[PDB]
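Following: one structure in structure tokens, then a few remarks.
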Amino acid sequence: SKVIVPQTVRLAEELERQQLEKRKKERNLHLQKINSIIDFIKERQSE
Amino acid sequence: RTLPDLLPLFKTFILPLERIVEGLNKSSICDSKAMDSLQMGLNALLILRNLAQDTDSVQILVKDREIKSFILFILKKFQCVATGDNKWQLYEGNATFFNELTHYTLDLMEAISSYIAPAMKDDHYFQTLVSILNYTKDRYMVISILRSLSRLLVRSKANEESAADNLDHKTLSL
Amino acid sequence: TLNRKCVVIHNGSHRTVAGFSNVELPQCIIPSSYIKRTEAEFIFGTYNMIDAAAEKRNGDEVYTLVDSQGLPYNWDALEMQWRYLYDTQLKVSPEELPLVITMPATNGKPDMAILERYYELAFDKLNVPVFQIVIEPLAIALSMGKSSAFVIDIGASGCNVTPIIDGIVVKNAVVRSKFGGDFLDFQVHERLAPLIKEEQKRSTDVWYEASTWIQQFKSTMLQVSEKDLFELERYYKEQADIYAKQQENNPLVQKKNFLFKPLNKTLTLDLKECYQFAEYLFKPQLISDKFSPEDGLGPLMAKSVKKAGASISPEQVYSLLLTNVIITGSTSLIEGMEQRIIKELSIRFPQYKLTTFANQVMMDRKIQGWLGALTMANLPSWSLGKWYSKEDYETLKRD
């Protein structure tokens, strides 16, 4: 018997409807940036 | 997934089915070995569909060019039957076989329809499915085709050229 | 790293620190004040002023550049100071190099007006190419490998308590005490007055004394007691009675000796009287009846953390802040200070474990603000800080 509503289909539908990218770039991008500044400070002190 | 190298055996049983189906427009099942190969192909195809009803199995199936090419071949044969082309005309003595074949294929398509979500302009799956939708009188088939079409339009832009431009006013009116 | 060299300037309310980003220490630390000697005329620099101050000449008067907010309030004078720095200390045209300067944490209001006065000074007047403004508590914390921290800065103007969470400054939880270094100068003076004979317009002598014997006295006599001093006393007494009664030494009776140079005269304090000065920072209700215990540093720290817990769980912010406590500032170097700030924090927040961090190197906290700005200036990417250009100014100028 066919599975009428697969998991990935429902997940993609919900994701697309909620979307209708920038947030992920901002959050992940800021984390990557704060981390670079932090790794670099751990370098100046050692210098 | 838990049993790798299981799909290769089924493919070995399934590709000669492609050759047979191409040779299915005339009386060509005269021998018993031909019938046995055809039945083995049908059984392997049903097994593949039943497994594709699961997430891991369909994820493994999508990453396979052979299965997708076979599904496309069967869909193009169905489109040739539907539009009434003079190239390949099904011999009614074999119709039974073809019938079962088509059904299984569509089910498979339905599943993998979730993993080819953004369909481009000149997509053969979309054209085959809209032809079959305009032709068929089955109900299971109509509902499956509608689900498959609605899943091939998940992440598509309106301004960007997409598959939604292959939906003439006839299909929307239908 | 980047192919650049910045001028780094820190205008504290008491000291001004300046130097280039390419070396580990500043070229100069000079007073954030000046003598106006009178045809007017403006003296800057530690030895220039101490020389002029000792001359004891009428009409000479010391004025300040930075108010108690930690913000410049006399911008004509500030330009003269900057000119002085660029001309005689760094010896470079202000037009050549990028500038990095500091601001103190604020609640947010005075920010735009300040930024404008800086545009006018950096651009209209000096012709600086481009500048960054770093926030002192933030830079100091970053310079220390911390993105989130409770930064407790005990400077001349008072204590400045600044929670910083994940690189962001919590403005409504920013708190500035009114009692610090300068306050201590006043008390050392008022208290020692009768032993040294002594007991605005008289700014010159006040300043010179603050910069000479009073500064030495603070660095050598004062200590902060680890526990509420009134309690320490009752206890030490209660114990002392028993040693005495028992047979038939109270630590507060130890004597400390300071040679007072201007009269070649010894001043002796007992350890209690040495502890007494800094106690005022913690319990300022002990000078006037006009100060509530809440103006004291202990209640204040607590207040600011709790106001951090109001974001926008609390027993989480509390936990974050309290595991990243930064103690900084010239006055925070007085013996016993870290421990009392800790004891004072630990008892207002018993459920939590405190871990504090502090530069242990004497010099480096006095100028840790400047050290902070320095480590910003050596950040590897231009995108790591907001850099105001002459543009930004032009665009603000529109309506």
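We number chain C the same way Swiss-Prot does; the residues here are 2-39, 44-204, 214-262, 281-344, 380-466, in that order.
Looks like electron microscopy, 20.0 Å, at least that's what the header says.
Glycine too: its Cβ is placed from the backbone N, Cα and C atoms.
Now, the feature entries from Swiss-Prot:
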MUTAGEN   C:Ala19 to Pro  Impaired heterodimerization with ARP9. Temperature-sensitive phenotype. Moderate suppressor of Ty phenotype
MUTAGEN   C:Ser33 to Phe  Impaired heterodimerization with ARP9. Temperature-sensitive phenotype. Moderate suppressor of Ty phenotype
MUTAGEN   C:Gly396 to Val  Temperature-sensitive phenotype. Moderate suppressor of Ty phenotype
MUTAGEN   C:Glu411 to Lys  Impaired heterodimerization with ARP9. Temperature-sensitive phenotype. Moderate suppressor of Ty phenotype
May I ask for the distance between C:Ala19 (mutagenesis position) and C:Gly396 (mutagenesis position), taken between their Cα atoms and rounded to an integer number of Å?
17
Should C:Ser33 (mutagenesis position) be counted as helix, strand, or coil on the basis of DSSP?
coil
Neighbour tally for C:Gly396 (mutagenesis position), based on other Cβ positions within 10 Å of its Cβ:
26
Residues near C:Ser33 (mutagenesis position) in space but at least six apart in sequence (CB under 8 A):
C:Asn12, C:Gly13, C:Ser14, C:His15, C:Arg16, C:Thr17, C:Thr69, C:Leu70, C:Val71, C:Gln86
Report, in whole Å, the straight Cα-to-Cα distance of C:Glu411 (mutagenesis position) from C:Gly396 (mutagenesis position).
18
Sort out for me which one of C:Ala19, C:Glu411 has the most neighbouring CB atoms within 10 A, since those are the mutagenesis positions we care about.
C:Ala19
